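Visitor: Before we start, here is the structure in question, set down as structure tokens.
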Amino acid sequence: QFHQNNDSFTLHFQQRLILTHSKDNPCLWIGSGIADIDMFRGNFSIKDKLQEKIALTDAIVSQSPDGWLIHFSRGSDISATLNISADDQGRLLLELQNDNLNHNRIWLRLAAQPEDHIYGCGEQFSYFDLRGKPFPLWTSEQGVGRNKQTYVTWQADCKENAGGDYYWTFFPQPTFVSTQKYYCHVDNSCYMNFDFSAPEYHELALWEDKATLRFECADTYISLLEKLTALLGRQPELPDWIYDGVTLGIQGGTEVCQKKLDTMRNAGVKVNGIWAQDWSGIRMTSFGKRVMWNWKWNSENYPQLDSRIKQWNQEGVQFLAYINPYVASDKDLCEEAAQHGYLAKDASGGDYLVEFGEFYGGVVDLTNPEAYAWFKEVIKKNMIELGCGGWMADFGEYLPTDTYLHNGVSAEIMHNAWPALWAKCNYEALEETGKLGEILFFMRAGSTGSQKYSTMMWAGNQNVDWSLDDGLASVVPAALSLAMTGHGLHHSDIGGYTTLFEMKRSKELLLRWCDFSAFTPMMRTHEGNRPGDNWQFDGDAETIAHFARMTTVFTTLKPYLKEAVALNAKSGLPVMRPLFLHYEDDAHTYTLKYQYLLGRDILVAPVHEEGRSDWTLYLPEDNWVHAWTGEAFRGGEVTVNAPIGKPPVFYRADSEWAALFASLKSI
Ligand SMILES: O=[N+]([O-])c1ccc(O[C@H]2O[C@H](CS(=O)(=O)O)[C@@H](O)[C@H](O)[C@H]2O)cc1
Ligand SMILES: [Ca+2]
Ligand SMILES: [Ca+2]
């Protein structure tokens, strides 16, 4: 539905009002800015020197039988064209192209209603409903603290501009869902700011001279996500062994791994894996114990690993490793990359050395098909053929904007696109070895296409604290925001990661986090950056026993989880779901941030505060059974006892899975 008067028009798409334009209230501005983008250790400082911002108030429409073409102008020397058409699947397609490259800013307004909620924009840690705020979309480090009013954030800012803020994330994406039951996906990867704060419109700011946007509607959110994932990609099914226990994050070598494994197994903990990020060596820095970034098994630290991997596998234990797409400048791979011209370049034509925190690395130029192939062979040869069942595929958010890439695309454009590219490299390693569905890699950074190429997201680095913006809590909006952006497999470090400034992980925080992760599709621990300052999974007999209990819980859910994972693969129906996917008529479910459905039938509200013996949450109208007592409940706000090991989890009494669920209160 396109309606027009002289310099005035509206566009409806399946009855959603998308655009309105008039001389008085334009939908389009263009102009120009000079980007001053600086990075220190992945923490970006983005300044614009805005030169112009010009409202294109004149619009001349011409019509094809396949669309409308709108010439916008403000005099002869300022103009842009908007083509409105349908793409090959009938999605609404807007193509914008400014007059010339000098006009490298776009602001486009979309119509909205005050009541609309907005979800998505990738992986968001402070907000799930985005309505009422702007979100800059620039992949970076996620922040330490992430709130200017908390102390840790202030410390991290002083120390290295590292505290961040509510919108910082390693997986921003220019994709959102409206409670008008449509999504909007922007194909650009330039800097963008999605402004959701005006009651009557959404404003999308693009730092480019052109923009493509697609929209699709549906009658339910589930169908909408089916459509969104038809566009962006659907993840494979998880390997069957992911459901079989906890993956133990261990460092310090083979014997330590063995000793800890045995401690856990012998106490009855269900262990499916050992994840040893230091498989390649350790680098000590002031931040803490980091990995040596040269992607080859270090047999001095991990003697007999080649054989031990298989002995572990014989007992149902996978070995997981660590790789990122950078290479330590003081090691072999970086040298080999340098010799073949496989590294991103600086303006002088040298290889760009990035400062990563008291060491330097090259950036493997994944835009060079040869470097891409070579790096994929590194994975295949040095990890898959070694016998890894999986790995952390980390980073992807750190490309500096003054690197020069083999494909000739500006680093200011390639920066945001990097994660998906890295994801694809991993995905293809698996695909080329027949290991999709068998090997599992997990990623932190993401971008458009991570929905196809990342077999699992993890929530990156939480503080080992109970903060809303960077603690246990924040993982839930991260998971739900991703679900709404088309990625339905999400987990977090059991216990958090970031151990700085007197933050140290308590036993209590370890156990609460364990209770949370038992109700997600993957259980995996982390030592954190300072292992010896954090409570760990084997800190005492009670911790071990808690793990044996909650791993038993997790493994009981295996068939349920697997079905939910199948559904994710088949139709983009995410494993951790916002309540409104199934309780659409309940207005209260649209504003929940810290509870989710695990599958259709289990409602989870993790305790995210220290010192609680009870917990308050919302049950939508259904017949619920408390998992630990069998107690029946109906909808409305409820407070339950929530000691450690009995997280606030409820299941639908009418679930075909009810007898499985009913066995939980007997563990
Ligand atoms: O920018 N930094 O310096 C920075 C440091 C550590 C970061 O953590 C990431 O990297 C760690 C490995 S390492 O310390 O960089 O070798 C892994 O243990 C974490 O799980 C992962 O999220 C991420 C970034
Ligand atoms: Ca008219
Ligand atoms: Ca953080």
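Residue numbering in chain A adheres to Swiss-Prot, whereby the residues present occupy positions 12-678 in order.
Including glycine, each Cβ sits where the backbone N, Cα and C put it.
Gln262 to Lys appears in Swiss-Prot as a published mutagenesis result, with the remark: 2000-fold decrease in catalytic efficiency with PNPSQ as substrate. 100-fold decrease in catalytic efficiency with PNPSQ as substrate; when associated with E-288. Experimental mutagenesis at this site is recorded by Swiss-Prot as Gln288 to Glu, annotated: 500-fold decrease in catalytic efficiency with PNPSQ as substrate. 100-fold decrease in catalytic efficiency with PNPSQ as substrate; when associated with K-262. Loses activity against PNPSQ, but in contrast to wild-type, possesses a very weak alpha-glucosidase activity against para-nitrophenyl alpha-D-glucopyranoside. The 6-sulfo-alpha-D-quinovosyldiacylglycerol binding site feature in Swiss-Prot is assigned to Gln288, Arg301, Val302, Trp304, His537. What Swiss-Prot notes for the published mutagenesis of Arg301 to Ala or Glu is this: Loss of catalytic activity. Here the residue is the original one, but Swiss-Prot notes a mutagenesis experiment at this spot, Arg301 to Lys: Almost complete loss of catalytic activity. Quoted from Swiss-Prot for the published mutagenesis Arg301 to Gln: 13-fold decrease in substrate affinity and 4600-fold decrease in catalytic activity. Listed in Swiss-Prot as a mutagenesis experiment, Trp304 to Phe is described as follows: Loss of catalytic activity. Swiss-Prot documents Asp405 to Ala or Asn as a published mutagenesis change and attaches the note Loss of catalytic activity. Residues annotated as active site, nucleophile in Swiss-Prot: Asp405. Summarising the annotation, Swiss-Prot assigns active site to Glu408 and lists similarity to another entry as the type of evidence.
If you look at the structure here, what lies around each of the features I listed?
Guide: Counted within 10 Å of its Cβ, the other Cβ atoms near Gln262 (mutagenesis position) come to 19, all protein chains included. When secondary structure is read from DSSP and collapsed to three states, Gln262 (mutagenesis position) falls in the coil class.
Less than 8 angstroms from the CB of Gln288 (mutagenesis position) sit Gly260, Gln262, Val302, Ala332, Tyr333, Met403, each of them six or more residues away in the same chain.
Summarising the environment of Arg301 (mutagenesis position), the number of other Cβ atoms within 10 Å of its Cβ, over all protein chains shown, is 18.
Classification of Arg301 (mutagenesis position) by DSSP places it within a strand.
A C-beta separation below 8 Å, combined with a sequence spacing of at least six in one chain, links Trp304 (mutagenesis position) to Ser291, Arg294, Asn335, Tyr337, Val338, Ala339, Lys342, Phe367, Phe370, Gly372.
Around the Cβ of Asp405 (mutagenesis position), the same chain contributes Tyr333, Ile334, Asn335, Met454, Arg455, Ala456, each under 8 angstroms and 6 or more positions distant in sequence. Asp405 (mutagenesis position) carries neither a helix nor a strand DSSP state and counts as coil.
A 10 Å cutoff on Cβ-Cβ distances gives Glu408 (active site) a total of 26 other Cβ atoms nearby, all chains included.
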Visitor: Let me check the 10 A CB neighbour count of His537 (6-sulfo-alpha-D-quinovosyldiacylglycerol binding site). How many other CB atoms are there?
Guide: 31
Visitor: Provide the number of Cβ atoms within 10 Å of the Cβ of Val302 (6-sulfo-alpha-D-quinovosyldiacylglycerol binding site), excluding the reference atom itself.
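Guide: Result for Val302 (6-sulfo-alpha-D-quinovosyldiacylglycerol binding site): 23 neighbouring Cβ atoms inside 10 Å.
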Visitor: Measuring Cα to Cα, tell me the gap between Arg301 (mutagenesis position) and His537 (6-sulfo-alpha-D-quinovosyldiacylglycerol binding site) in whole angstrom.
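Guide: Here the two Cα atoms lie 12 Å apart.
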Visitor: Taking only the Cα atoms, work out how far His537 (6-sulfo-alpha-D-quinovosyldiacylglycerol binding site) lies from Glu408 (active site), in Å, as a whole number.
Guide: 21
